[PDB]
Amino acid sequence: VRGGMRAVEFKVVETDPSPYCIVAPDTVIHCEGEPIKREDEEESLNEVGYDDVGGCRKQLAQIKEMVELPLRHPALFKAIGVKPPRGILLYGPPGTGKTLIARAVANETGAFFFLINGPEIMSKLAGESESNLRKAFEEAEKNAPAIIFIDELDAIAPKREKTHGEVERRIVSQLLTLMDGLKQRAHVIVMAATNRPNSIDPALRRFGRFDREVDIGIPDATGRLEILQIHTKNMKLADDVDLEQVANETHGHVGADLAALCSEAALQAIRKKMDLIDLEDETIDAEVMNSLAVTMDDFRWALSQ
Amino acid sequence: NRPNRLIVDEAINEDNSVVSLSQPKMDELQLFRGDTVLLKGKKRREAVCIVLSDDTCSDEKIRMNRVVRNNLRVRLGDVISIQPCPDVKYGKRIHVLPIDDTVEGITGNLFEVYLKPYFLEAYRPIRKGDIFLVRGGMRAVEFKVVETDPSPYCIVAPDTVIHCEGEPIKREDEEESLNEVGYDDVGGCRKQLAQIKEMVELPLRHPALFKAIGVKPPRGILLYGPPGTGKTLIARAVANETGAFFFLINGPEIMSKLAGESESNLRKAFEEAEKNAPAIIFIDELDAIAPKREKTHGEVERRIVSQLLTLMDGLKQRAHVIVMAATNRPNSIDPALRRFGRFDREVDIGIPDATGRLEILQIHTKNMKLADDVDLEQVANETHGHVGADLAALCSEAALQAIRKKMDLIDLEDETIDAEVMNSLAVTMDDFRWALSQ
Ligand SMILES: Nc1ncnc2c1ncn2[C@@H]1O[C@H](COP(=O)(O)OP(=O)(O)O)[C@@H](O)[C@H]1O
Ligand SMILES: Nc1ncnc2c1ncn2[C@@H]1O[C@H](COP(=O)(O)OP(=O)(O)O)[C@@H](O)[C@H]1O
């Protein structure tokens, strides 16, 4: 159930007409004050899903079929002799949803996920850095089927003309080795992200490595409208809010932009309304957050900064 | 929902005894042009002031300077209640002492140099426990009201006796010095401050909001502009002004530690800002740490940036902590620092305009005695491309020049400088002329 700028998950502990029934205007509803703890096999809905991605469609269609078999039907490859794609490279400017896309495909496919971030790896001491890459790959395999997503890849593999360092080079090579090291039982796929080919070390393309590529462009008008909706699903929008308009005027924006736009319009709304009445810094009351509504005026303010 | 509850906004009048409301509010409250009022705020505190009208003030808000705002224990944005106080009467005795860390360095008769001028026929209303500021002798002295005869409040009239029994009380933790950076110490920037202010308003003043909400507040604020533009000053003020915890990081400083010892510091810094959140982490010369573009080169130089990137992405939590950095321009910085969740907000602090300099000039001459011939508007008018650091240097030089001609030749230096002396000395337009001509 969505509201007060967030979503609450509820479990049906028992129904009178058991085990199923319809909740009618007369149905009494008990809600005895104690919040149950989530059970391992009960994925939170607050998780990334294909339904949290907008704009991409053809790209998702491709990626989906690419991982379908290896990540959902591993035995197939134990019995078969064909090779599934091994590395999927994601092209596009920042805030395009590459990470979001990779995280969803994983969740959405029950796959094990492990995120690697260049800046993060590249800040470890020399040697301590590679030990991590290996420890990472090594773990993704323990829990395969799994998806290893290297975030800012070019932060690790730029070699072209920009590489320089008896460590910088020692790392790439390490990544190359680790890549070729794949291929086994329940398969694990590697997904990386960068702004464009040119950034990456040509070696990473060499077939058996990142042999598949997907370019996530910038959304189109419809794409933004879509993205807008996704990021306003938990908030109360006034009737004057025209997302289509908002979508129509944000030409070259990317998801990260639109999300920021929504976040700002809501915080702006929170500052005029709630804020001035003043019911903050305590333990925010649901009813309050629930009544507050972002207005087209609030998105106007955001689009004008 | 209480016609007497108002949002404490900034002051137009720098005088410690006055607060401004709007006429329609003065009516609704039935208050007059000079009525003494009783102001209630936080930590069960109070203050007594004189209320004037302000056509630029809004019905809901109340303008009040940092002295009163502190006496009340409220920050801008906070709410206080106002009530009339006509029953107030002329004071008999008054005991006040200076706050130790505001008189170190000087010797002399403060009463004569400070109290006497400050009160003199102004009929300032004071409530016991009040702490007020007085400027002179090229510095500001802080005084606390230890006790008033007509207790707990009264007016200081030409007849009111004023005791000042020689012992300087020690400051109390929760009593911020007025000698601290404030929005009132910044001039020129306005729109930039307006932006930054609203950016940190919620996360730094209403943390729980984000515990209960799912929206993301800006995470990194990047400040663009040439040197001496007040970027550091701006960041330090927003922090103070918002009760936020502040932690300064300086590139050159970090980049001088041994390899590894340098990153350990960045982490230890971020790690501490979080301990005391809400907090503001200001990285000073950022480009001294993150230039990567084409100018980065070093199995340590790179290892640091990456470290900063990691630390940035590491943010996001309970009471939020915001990161503010400063550089001369985009180009200088590593493009990676822009990547949304990091320094996703930018603010360009240009060079002041004519009015901006006039403003800045005033701020840096508030503690000195200016002769009547001093024309700051002129001074402002001729300093075209100057920036705050310039104007401040200009003031500092004009005063030192004044000190060298006057005091200096009479010769009463190298001993324990007497307040009365420093207080009499006045910087003349001639002194600013000398400065502007070097
Ligand atoms: N197609 C999209 N649909 C919905 N949200 C998106 C999309 N693209 C980006 N976003 C928003 O922008 C943030 C983008 O960051 P991320 O997914 O890490 O993208 P990238 O890896 O390109 O930087 C996401 O967390 C999401 O909130
Ligand atoms: N807008 C301003 N208002 C008042 N003083 C200013 C302003 N800008 C700069 N200054 C003066 O210049 C010195 C500028 O240094 P700093 O604040 O560190 O600026 P920056 O970080 O750009 O070098 C400040 O301490 C202050 O005395």
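Since chain B takes its numbers from Swiss-Prot, the residues it shows come out as 21-458.
The backbone N, Cα and C atoms fix where each Cβ goes, and this holds for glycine too.
Annotation comment: Swiss-Prot describes B:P247, B:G248, B:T249, B:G250, B:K251, B:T252, B:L253, B:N348, B:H384 as ATP 1 binding site. Counting every protein chain shown, the number of other Cβ atoms lying within 10 Å of the Cβ of B:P247 (ATP 1 binding site) is 11.
Of all the Cβ atoms in the protein chains shown, 23 others lie within 10 Å of the Cβ of B:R144 (mutagenesis position). Here the residue is the original one, while Swiss-Prot reports the published mutagenesis B:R144 to A with the comment Loss of phospholipid-binding.
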Starting from the Cβ of B:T249 (ATP 1 binding site), draw a 10 Å sphere and report how many other Cβ atoms land inside it. 24
Expressed in Å to no decimal places, the gap between the Cα atoms of B:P247 (ATP 1 binding site) and B:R144 (mutagenesis position) is 41
Among B:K251, B:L253, B:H384, the binding-site residues in question, whose Cβ has the most other Cβ atoms within 10 Å in this structure? B:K251
